[PDB]
Protein chains: 2
Amino acid sequence: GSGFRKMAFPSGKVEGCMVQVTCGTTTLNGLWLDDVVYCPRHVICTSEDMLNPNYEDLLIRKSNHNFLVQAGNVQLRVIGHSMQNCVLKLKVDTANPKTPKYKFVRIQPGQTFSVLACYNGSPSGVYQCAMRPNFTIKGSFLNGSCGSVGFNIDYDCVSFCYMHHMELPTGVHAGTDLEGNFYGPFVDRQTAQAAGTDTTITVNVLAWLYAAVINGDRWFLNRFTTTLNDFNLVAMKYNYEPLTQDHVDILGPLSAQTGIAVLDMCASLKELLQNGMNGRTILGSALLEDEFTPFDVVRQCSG
Amino acid sequence: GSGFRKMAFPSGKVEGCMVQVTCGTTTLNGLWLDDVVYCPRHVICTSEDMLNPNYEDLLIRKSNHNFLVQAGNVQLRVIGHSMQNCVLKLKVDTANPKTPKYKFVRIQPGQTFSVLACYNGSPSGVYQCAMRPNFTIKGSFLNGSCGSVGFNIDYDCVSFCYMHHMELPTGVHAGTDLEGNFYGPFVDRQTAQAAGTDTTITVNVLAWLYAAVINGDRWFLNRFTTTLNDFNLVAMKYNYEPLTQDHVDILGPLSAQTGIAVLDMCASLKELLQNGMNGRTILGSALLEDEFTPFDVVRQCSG
Ligand SMILES: *[C@](=O)([C]([C][C]1[C][C][N]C1=O)[N]C(=S)[C]1[C]2[C]([C]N1C(=O)[C]([N]C(=O)C(F)(F)F)C([C])([C])[C])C2([C])[C])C1=NC2=C([C]=[C][C]=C2F)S1
Ligand SMILES: *[C@](=O)([C]([C][C]1[C][C][N]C1=O)[N]C(=S)[C]1[C]2[C]([C]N1C(=O)[C]([N]C(=O)C(F)(F)F)C([C])([C])[C])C2([C])[C])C1=NC2=C([C]=[C][C]=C2F)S1
Ligand SMILES: [Zn+2]
Ligand SMILES: [Zn+2]
């Protein structure tokens, strides 16, 4: 069949929006759209401030001219500045000529997006991620990655959904929407902070099992069926999110392509949860994958 | 630490080179660099021809004007055509204004590259791949993906190494360099064709174990050491490629960063091969990964 990979959106349209933002000695990435530059507000922090910053007091000591915005090897002139939640917005004199059509969106737990990991305003790599149920992501991010953004592409329109801010003690990642509001309960200070218990995104697992069937990987299809409540009792036990009839409906395309009822596919999933995989693999994986949505599977398997 | 993901190069520079190529009713992707368009030569085939095509006889019945090259919603004029091995080269009247600095390279088994999967000359997604020892790739590719290219980025320079041509009966993929020479023993006809036995890329597995240590995942570090020959006897048995002193030397960076000798890391790998992973995971994987090179691990873990 198609084969199967974690695929990212083409990053060109976003590459044209990345810039370097410096304030004193701190440098990080910003996003230049029309005549506004968006970056994390803790660009105005030193190493000292980050333990418990008073962002309003810190920002008061800053002027337009304390902010050094550079695009390639070319400076921009900052003519205004405002803090919106955990984001700084810098008004510059020049509209980005490379600006794409774009929206800002706040995504839901379980949805996926592409990340363009950047350093010093320069793009380094692109990868695909999911917003975990506990509003963390499992990214790859070094010092200086802050202000890197996540996004989806509709057709000609880029929907920006994420800006990178921090790594939590567990080694997973947290950040904001493009209005500066954190996903999850996190704040932008250097303090011990815990995410909750994470859960598996059941509907995504089901989508990936449909992708497996479509590619010819069918060993795990068992001989039973189940009920929503029956499945959901089992899901509880294994830390899977509960499946609803919304989820059933969203899987309708894959269900109809394959001729396999959602509840039958749920029956096969139960048995995998209770019996394990016993050394076999599925689409070359020894674990159950939950970071492809139903939409993702449809794009890559059907086109 | 960083975290760890299959990361692709940013695709923008390549997005600017993709075009649609049509001959009669067949359409596929081409690459527009300066005033040449490169595509697979079987663009000139119908469904009938593909069983056993005589490419020279087929191409003889074609003129410049039988070739419809379209970039966005804009036609180009074809003023010359030549077959180079399994590639068609079309001379057009217009130099690509978006052409990047570029080379054509023929990569070695075990090396990685990014693929920009395209349909109708339009980019759909980007993912990272390895050239298997038997010169196949495990891609994700639908009808119409042919002429999609693989590449690496040096700094400002794109090194094109792969053009997509076919899916083999096992559901893996084969194709050419940008001069039209197949990787592996494949030919461009619809016939049963077998790749050899594939093998694990041992040096890549070792690189990934170093990445694990760097991220704090250290459970598998055992208490022994080994010799190259000792390791290589064990490798033979499990279908791993033999490790050489070249490979030892290439791992020197990761070895020196971590303070763990290659041969000690080999000792840990042997035990994993003989004892298995026993339900544990490494960088969230239940299998041993062989599609990150030493260079790849250094970029993502050190930067
Ligand atoms: C960013 O680029 C980094 C990105 C971070 C570096 C390591 N992996 C990453 O994703 N973000 C940092 S330095 C943030 C900022 C302070 C502390 N912090 C952390 O990520 C921090 N995490 C926590 O304290 C947490 F609450 F437990 F999550 C550590 C311990 C992992 C360092 C902020 C304000 C939360 C940025 N770099 C700088 C920024 C501002 C000023 C100077 C920088 F160098 S933002
Ligand atoms: C391409 O876009 C496809 C890509 C292919 C479609 C399914 N997965 C893919 O990667 N390539 C095709 S149609 C090639 C071409 C003929 C047969 N073939 C195959 O990939 C073929 N494989 C074999 O016969 C093999 F030898 F076993 F590997 C199948 C059975 C998988 C179909 C070529 C010349 C080898 C292209 N599409 C067209 C092309 C040319 C003309 C018309 C097309 F529609 S190239
Ligand atoms: Zn999934
Ligand atoms: Zn590897």
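Residue numbering: from 1, along the chain as shown.
If you're wondering, the header gives X-ray crystallography, 2.0 Å.
Every residue, even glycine, has its Cβ placed from backbone N, Cα and C.
The active site, for 3CL-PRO activity annotation in Swiss-Prot covers A:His42, and the record cites sequence analysis as its basis. According to Swiss-Prot, the active site, nucleophile annotation covers A:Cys146, on the basis of experimental evidence. The note that Swiss-Prot attaches to the natural variant A:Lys91 to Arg (Swiss-Prot position 3353) is: In strain: Beta/B.1.351. Quoted from Swiss-Prot, the note on natural variant A:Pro133 to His (Swiss-Prot position 3395) is: In strain: Omicron/BA.1, Omicron/BA.2, Omicron/BA.2.12.1, Omicron/BA.2.75, Omicron/BA.4, Omicron/BA.5, Omicron/BQ.1.1, Omicron/XBB.1.5, Omicron/EG.5.1. Quoted from Swiss-Prot, the note on natural variant A:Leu206 to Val (Swiss-Prot position 3468) is: In strain: Zeta/P.2.
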Of A:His42, A:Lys91, A:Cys146, A:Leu206 (the recorded positions), the residue whose Cβ has the fewest other Cβ atoms within 10 Å: A:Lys91
Residue among recorded positions A:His42, A:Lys91, A:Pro133, A:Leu206 with Cα closest to the Cα of A:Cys146 (active site, nucleophile): A:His42
Among A:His42, A:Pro133, A:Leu206, which are recorded as recorded positions, the nearest neighbour of A:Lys91 (variant position) by Cα: A:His42
Residues near A:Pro133 (variant position) in space but at least six apart in sequence (CB under 8 A): A:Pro109, A:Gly110, A:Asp198, A:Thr199, A:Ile201, A:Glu241
Neighbourhood of ligand 1 - recorded positions from A:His42, A:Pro133, A:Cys146, A:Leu206 with Cβ under 6 Å: A:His42, A:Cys146
DSSP state at A:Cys146 (active site, nucleophile), helix/strand/coil: coil
Where A:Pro133 (variant position) falls in three-state DSSP terms: coil
Mapped DSSP class for A:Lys91 (variant position), helix or strand or coil: strand
Rounded Cα separation (Å) that holds between A:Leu206 (variant position) and the residue listed as 'active site, for 3CL-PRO activity': 40
Collapsed DSSP category at the residue listed as 'active site, for 3CL-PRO activity': helix
In three-state DSSP terms, the structure that A:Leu206 (variant position) belongs to: helix
